[PDB]
Amino acid sequence: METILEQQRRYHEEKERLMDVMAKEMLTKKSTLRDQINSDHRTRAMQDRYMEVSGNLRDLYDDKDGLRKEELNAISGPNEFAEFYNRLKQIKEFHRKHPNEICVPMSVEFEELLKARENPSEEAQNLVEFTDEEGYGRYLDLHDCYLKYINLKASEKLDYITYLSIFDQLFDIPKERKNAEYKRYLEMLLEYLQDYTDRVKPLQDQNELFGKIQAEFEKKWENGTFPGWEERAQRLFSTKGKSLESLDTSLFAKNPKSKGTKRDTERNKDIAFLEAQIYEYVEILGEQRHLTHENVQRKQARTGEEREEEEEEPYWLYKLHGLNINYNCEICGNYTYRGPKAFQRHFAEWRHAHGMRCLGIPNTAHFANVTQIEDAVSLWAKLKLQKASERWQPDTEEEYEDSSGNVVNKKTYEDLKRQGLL
Amino acid sequence: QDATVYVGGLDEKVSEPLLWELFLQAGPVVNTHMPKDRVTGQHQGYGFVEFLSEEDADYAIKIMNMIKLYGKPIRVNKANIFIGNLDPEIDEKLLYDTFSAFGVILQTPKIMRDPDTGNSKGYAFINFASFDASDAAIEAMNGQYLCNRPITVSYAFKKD
Amino acid sequence: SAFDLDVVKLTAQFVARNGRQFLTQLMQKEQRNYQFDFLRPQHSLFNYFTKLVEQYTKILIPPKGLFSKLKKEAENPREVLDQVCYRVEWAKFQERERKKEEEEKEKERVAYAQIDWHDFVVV
Ligand SMILES: [Zn+2]
């Protein structure tokens, strides 16, 4: 197999087709947010497929460095080419043209008029990744988080506006203790906010953003990211102040700070990372949180009907010529025909021939004035028997006397004679 | 329709038994049909020959194609620019290849057909890429010697 | 049409490894009693065979995957998005140039159909 010649060119053609499909998707205008989110998800899937194809093609270079000495040699050539042509010299009886060598990846990376989705992305749906209250990235669902916060706080003195004001803080004082059970709800709220940020922009590099967030949490947040003018340096895990930078560096490797506490850097590192991720998601998606707060205020200020509307978004010839007397035929869909002059003519017309073909019986003068099915099939059996009888069938009707005994056995049919003479 | 062959380009010398006698050497032509006009009461140049087998109709279409019968381009077939008095022996691909020498064609051309026979009406419509190809067709192709039929190219729509 | 496409792909793979324009693995095969009608430029398949030979020559580039590894197209979606935006801008510029050429052709057709063709002067 030509893995360096044919497979690399096929991977390059697939990458060029994916880039052309991405350019055609980016050049087309958008009219709705859900269709734009679906197009962005399809472009992200096509970019992931192109990255996988490039990673598969980039690993096919180990044998190429060994085969380049034999491929670039001018001493070789038409011997192996003539051997491959003799291998390609098989029977050409498969008379079938295949124009889908390059047209099939072009049609797989395209959409239809009824549904604007690609062929690998035909099973993708925007309702399986986002809820109806989010609006495909327009707002964020915070009713379940507010219910969980009200269940954890064990008090009914916190509304949605108070929860939105408590969630709007980034570096202020927290509402509850850092070593309490609110961190288990904050980690779930951060894991939901990370999925909401990854769903609001599928075309952005999530791995590079996660690596940048991890680098900012390790190199900056773990080394005093909030300087002061106890107020000079504050620790997120130990929740205590520091006199200077040397005292904080000496206390960073201390025994209560490493593992000798309940909020040290060994056990409470994941909660601090989740809090940093929640702060980064609140700083990156503050406009979506403000839009969700404005939508919640508009839903609270509205009435019941406004909220329902927001959630819903020659009579003599008649009897002289034969009319008023109707006849029906089962062979013709129980089609009821009018006066006899038309009824007698219908057997020759198209509809009756069609109805008769359904059973497989030809239209002849024998099957006239016959309107029922079973009568037709019985008369067809009769006519078949009659005609088949009255013909001359030489196969069963013939007297051969084979030369096996040559003076006996004249009861041989026309088939046993061939079997004896074979 | 498969066993019958539609003949186009018949003059006044050709008749209904004459086409059956001329098509008798190609195959067993069972019947001949000639639609008469309403204003003149004669044949419009297009007729049909219903044979017994489809192979005889295929041989008549492959043998009597673009023939000069009665001083007319008779041809048998399987039954903004305006071109008139065109020969029925040419197809859409043949007209596209003939129009490709003057200018570039935007798409595949279409030829008008009769509602009864459906082989050839007599006029066709073709669209060019620009007005220069239309002017070259009105200067050169409007009057060129086609296959035994003087065609006439004209503008379909023009604004004064 | 699979056998002819495979023969054209084999000819494009054997002709891309040549060290000269006429000293290839297909010019000597023509004198070796091997019928190959796709080598002549008069056939319509020669335009596809030339594109296949160009793709085989572009598959032998040093950034094509022979002695180097691509990092921008394989490990950066933002570079691919910028390349797609540049391709869309180039397609929009080509469409604008085609519209300008069509407008110039319409202006030339309007000027040619309005000039006086009766003022003839033979010098
Ligand atoms: Zn009936």
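So for chain C, numbering is Swiss-Prot's, and the shown residues are 160-282, in order.
Header says: electron microscopy, 2.7 Å.
The backbone N, Cα and C atoms fix where each Cβ goes, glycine too.
C:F162 (mutagenesis position) carries a helical DSSP state (H, G or I). Contacts of C:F162 (mutagenesis position) defined by a Cβ separation under 8 A and a same-chain sequence distance of 6+ are given as none. Here the residue is the original one, but Swiss-Prot notes a mutagenesis experiment at this spot, C:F162 to E: No effect on binding to SF3A3.
Annotation note: C:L169 (mutagenesis position) sits in a helical segment as assigned by DSSP. What Swiss-Prot notes for the published mutagenesis of C:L169 to K is this: Abolishes binding to SF3A3.
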**Asked** Within 10 Å of the Cβ of C:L169 (mutagenesis position), how many other Cβ atoms are there?
**Response** 19
